[PDB]
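Undergrad: Can you read through this structure? Questions will come right after.
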Amino acid sequence: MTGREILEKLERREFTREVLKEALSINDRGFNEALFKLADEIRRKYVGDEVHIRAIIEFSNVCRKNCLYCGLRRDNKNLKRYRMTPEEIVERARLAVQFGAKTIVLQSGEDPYXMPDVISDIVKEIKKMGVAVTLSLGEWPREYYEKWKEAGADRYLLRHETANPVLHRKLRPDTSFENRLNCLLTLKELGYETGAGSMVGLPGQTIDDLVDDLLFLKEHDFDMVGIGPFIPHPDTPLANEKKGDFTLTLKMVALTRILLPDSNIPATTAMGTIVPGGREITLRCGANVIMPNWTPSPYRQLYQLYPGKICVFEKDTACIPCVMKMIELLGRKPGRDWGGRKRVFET
Ligand SMILES: Nc1ncnc2c1ncn2[C@@H]1O[C@H](CSCC[C@H](N)C(=O)O)[C@@H](O)[C@H]1O
Ligand code: SF4
Ligand SMILES: [Br-]
Ligand SMILES: [Br-]
Ligand SMILES: [Br-]
Ligand SMILES: [Br-]
Ligand SMILES: [Br-]
């Protein structure tokens, strides 16, 4: 098909494997710009001009897993490890709420120390502040997820990473795609607003794999989808592999908006790391959420999933005001409520 014909099929919601493959394979500038415009319009029509701010506290970089792409992998001995205390985490969340955050995101490596009860205690304290709580702690037993839901957690982010089970097992040797999916299904069953998503440009990953990611997201109708480029980290086995392409990753965000028009989709920090102004671009191509870094000094620079992460050298209260300025200069508005998914039922 020509670019014009693929756009017309996307506009009529004929989301076949062939249409998605062709959309990802065409490199024409006119086609790409029209795809980005379509996603931007679908975003405005379905989720409006509000950009929801999720203040993220990366509270521990301790991890038991050995994911091949990740700087926090347990075999990385060249990383200073840290843990915030429960009191530090609560008080830091309180500061974010004082600065206007309406969602607090707690993210960490898979650090057993806190699980499950210290997390439960922390969640209960933050929920007293009248904001949404989102967890991003990795793979744990159903019983842990249940306890956190009972403690008041609202949402859980657990990117599926790659929907190719063979590639998944190789990159994430402690676990499997089956396990990841079982975790996501359990979270949904428990009533969490659930987030999935993937990296783009992983070693071994093909365009067909990317199409399968899109199809997987459509199949499960996730509330949130987090997408970023793979960024090689020098203290990992993938150090010499090629970085993910920004434009290809941007096309994955645009298609995700087109496929899931009422979902919440972040402009991820990885997008801002690989291209200056990458998050702003992404907010104009389908994204409607941003997650300013609220990890306190002196730990920001130690949370090194990937190198060169933006904002790590700044005073640690910088990013909430910064994203508020960003939202304004984009001609957008800040979120007025917790920014939960507002489903638009259709055919
Ligand atoms: N090198 C890298 N490049 C880009 N993104 C990466 C990365 N290493 C990790 N990430 C992303 O960072 C996300 C958060 S990892 C921290 C949360 C939890 N330990 C978990 O694994 O879910 C991952 O889901 C992954 O997509
Ligand atoms: S991606 Fe998550 S689980 Fe895997 S090594 Fe990094 S922090 Fe640990
Ligand atoms: Br302070
Ligand atoms: Br969230
Ligand atoms: Br366990
Ligand atoms: Br995300
Ligand atoms: Br990211």
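In case you wondered, yes, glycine gets a Cβ from its N, Cα and C as well.
Copied straight from Swiss-Prot:
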BINDING   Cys63, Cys67, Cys70  [4Fe-4S] cluster binding site
BINDING   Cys311, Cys319, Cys322  [2Fe-2S] cluster binding site
MUTAGEN   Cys63 to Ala  Eliminates binding of one iron-sulfur cluster; when associated with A-67 and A-70
MUTAGEN   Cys67 to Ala  Eliminates binding of one iron-sulfur cluster; when associated with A-63 and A-70
MUTAGEN   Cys70 to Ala  Eliminates binding of one iron-sulfur cluster; when associated with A-63 and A-67
Undergrad: Fill in the CA-CA distance, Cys311 ([2Fe-2S] cluster binding site) to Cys70 (mutagenesis position), as an integer in Å.
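TA: Cα to Cα, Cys311 ([2Fe-2S] cluster binding site) and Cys70 (mutagenesis position) are separated by 19 Å.
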Undergrad: Please report the distance from the Cα of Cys67 (mutagenesis position) to the Cα of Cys322 ([2Fe-2S] cluster binding site), rounded to the nearest angstrom.
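TA: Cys67 (mutagenesis position) to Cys322 ([2Fe-2S] cluster binding site), Cα-Cα distance: 32 Å.
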Undergrad: List, in sequence order, the residues of the same chain other than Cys311, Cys319, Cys322 whose Cβ lies within 8 Å of the centroid of the Cβ atoms of the recorded [2Fe-2S] cluster site.
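TA: Neighbours within 8 Å of the Cβ centroid, excluding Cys311, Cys319, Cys322: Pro292, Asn293, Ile310, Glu314, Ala318, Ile320, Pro321, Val323.
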Undergrad: Around the [4Fe-4S] cluster site recorded as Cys63, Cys67, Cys70, what other same-chain residues have a C-beta within 8 angstroms of the site's C-beta center?
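TA: For the [4Fe-4S] cluster site the neighbour list reads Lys65, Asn66, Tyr69, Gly71, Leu72, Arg73, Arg74, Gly109, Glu110, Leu305.
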Undergrad: For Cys63 (mutagenesis position), which of the recorded positions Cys70, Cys319, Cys322 has the nearest Cα in space?
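TA: Nearest candidate: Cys70.
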Undergrad: If you skip the near sequence neighbours and keep only those at least six away, which residues in the chain come within under 8 angstroms of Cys319 ([2Fe-2S] cluster binding site), Cβ to Cβ?
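TA: Within the chain, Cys319 ([2Fe-2S] cluster binding site) has Cβ neighbours under 8 Å at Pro292, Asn293, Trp294, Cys311.
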Undergrad: Can you count the other CB atoms that lie within 10 A of the CB of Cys67 (mutagenesis position)?
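TA: A count of 23.
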Undergrad: Rounded to the nearest Å, what's the C-alpha distance separating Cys322 ([2Fe-2S] cluster binding site) and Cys70 (mutagenesis position)? Just drop the number here, would you?
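TA: Here the two Cα atoms are 27 Å apart.
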Undergrad: Under 8 Å Cβ-Cβ from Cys70 (mutagenesis position), six or more apart in the same chain: what's there?
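TA: Non-local contacts for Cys70 (mutagenesis position): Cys63, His233, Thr236, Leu305.
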